[PDB]
Number of protein chains: 2
Amino acid sequence: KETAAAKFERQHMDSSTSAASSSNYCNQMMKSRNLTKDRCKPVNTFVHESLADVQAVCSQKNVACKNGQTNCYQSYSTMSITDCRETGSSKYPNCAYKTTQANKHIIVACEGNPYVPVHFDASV
Amino acid sequence: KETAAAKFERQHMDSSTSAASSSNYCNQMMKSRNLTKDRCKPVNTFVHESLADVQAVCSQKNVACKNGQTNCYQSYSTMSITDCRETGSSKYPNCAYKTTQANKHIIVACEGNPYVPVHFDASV
Ligand SMILES: [Cl-]
Ligand SMILES: [Cl-]
């Protein structure tokens, strides 16, 4: 079984690009990170910063999670992110995504020792 | 019982200001929109655009909702928004919120006739 920290890395980290460079970014990344294996994951955000910068958010601003838990943290700075969301034309196994690049604060849930991101809650 | 459309208006519309003007915006708005009545709503976004502009999103870009439903729409343009999230010092009945102003696309779920926003899904 994949650890929670490792799943977060796979689903939400893309440190190898500064930003989405085209409309096809999401189609490509959703496939390669294995998020379209048996069904199309409807919504998923990738963060274009170093793993260290994202892990650091776990010691930044403590805020409520949307679900009411108290282990969420909001980045002090904005980060480059890409939101991927299925389009109307999307139908497994032919998943199709809209790519939206933005620079926003991120909010992650953190857990464990070391205390690291395990869920992506939202961007602001 | 409040209708779904009316609840969306109460929870998510603030057309009377162009933007949050101070750190106390959320404390004030969460109280006055009756979102701290019996418990502190952990997270809530207000949109600083006309009701008509927000309703119009229901005929803009169709995208997946985070929960996998297909009735979500992403605004073509960015909108002024304020995210309100409970802080660590927050404890009912003394709710306390962090105010974060941003200009982002909004994503809403739409339902009914007329086809209007009934949930705020996310911002991008
Ligand atoms: Cl996500
Ligand atoms: Cl919200």
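Using Swiss-Prot numbers, chain B covers 27-150, in order.
Cβ coordinates are placed from backbone N, Cα and C, and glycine is handled just like the others.
Reduced to three states, the DSSP call for B:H38 (mutagenesis position) is helix. Around B:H38 (mutagenesis position), the same-chain residues at least 6 positions away in sequence with a Cβ under 8 Å from its Cβ are B:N70, B:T71, B:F72, B:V73, B:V80, B:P143, B:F146. Among the features that Swiss-Prot reports, active site, proton acceptor is placed at B:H38.
What Swiss-Prot records for B:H145 is active site, proton donor. Of all Cβ atoms in the protein chains displayed, 19 besides its own lie within 10 Å of the Cβ of B:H145 (mutagenesis position). Mapped onto three states, the DSSP output places B:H145 (mutagenesis position) in strand.
Here the Cβ of B:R111 (substrate binding site) has 27 other Cβ atoms within 10 Å, regardless of which shown protein chain they belong to. The DSSP secondary structure for B:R111 (substrate binding site) is strand. The substrate binding site annotation in Swiss-Prot covers B:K33, B:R36, B:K67, B:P68, B:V69, B:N70, B:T71, B:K92, B:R111.
For B:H38 to A, Swiss-Prot lists a mutagenesis experiment annotated as follows: Loss of activity.
Annotation of the mutagenesis experiment B:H145 to A in Swiss-Prot: Loss of activity.
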* **Rounded to the nearest Å - Cα separation of B:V69 (substrate binding site) and B:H145 (mutagenesis position)** => 13
* Asked: When you measure from each Cβ to the nearest atom of ligand 2, which of the recorded positions B:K33, B:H38, B:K67, B:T71, B:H145 fall under 6 angstroms?
  -> B:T71
* In angstrom units, rounded to an integer, how far apart are the Cα atoms of B:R111 (substrate binding site) and B:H145 (mutagenesis position)? -> 17
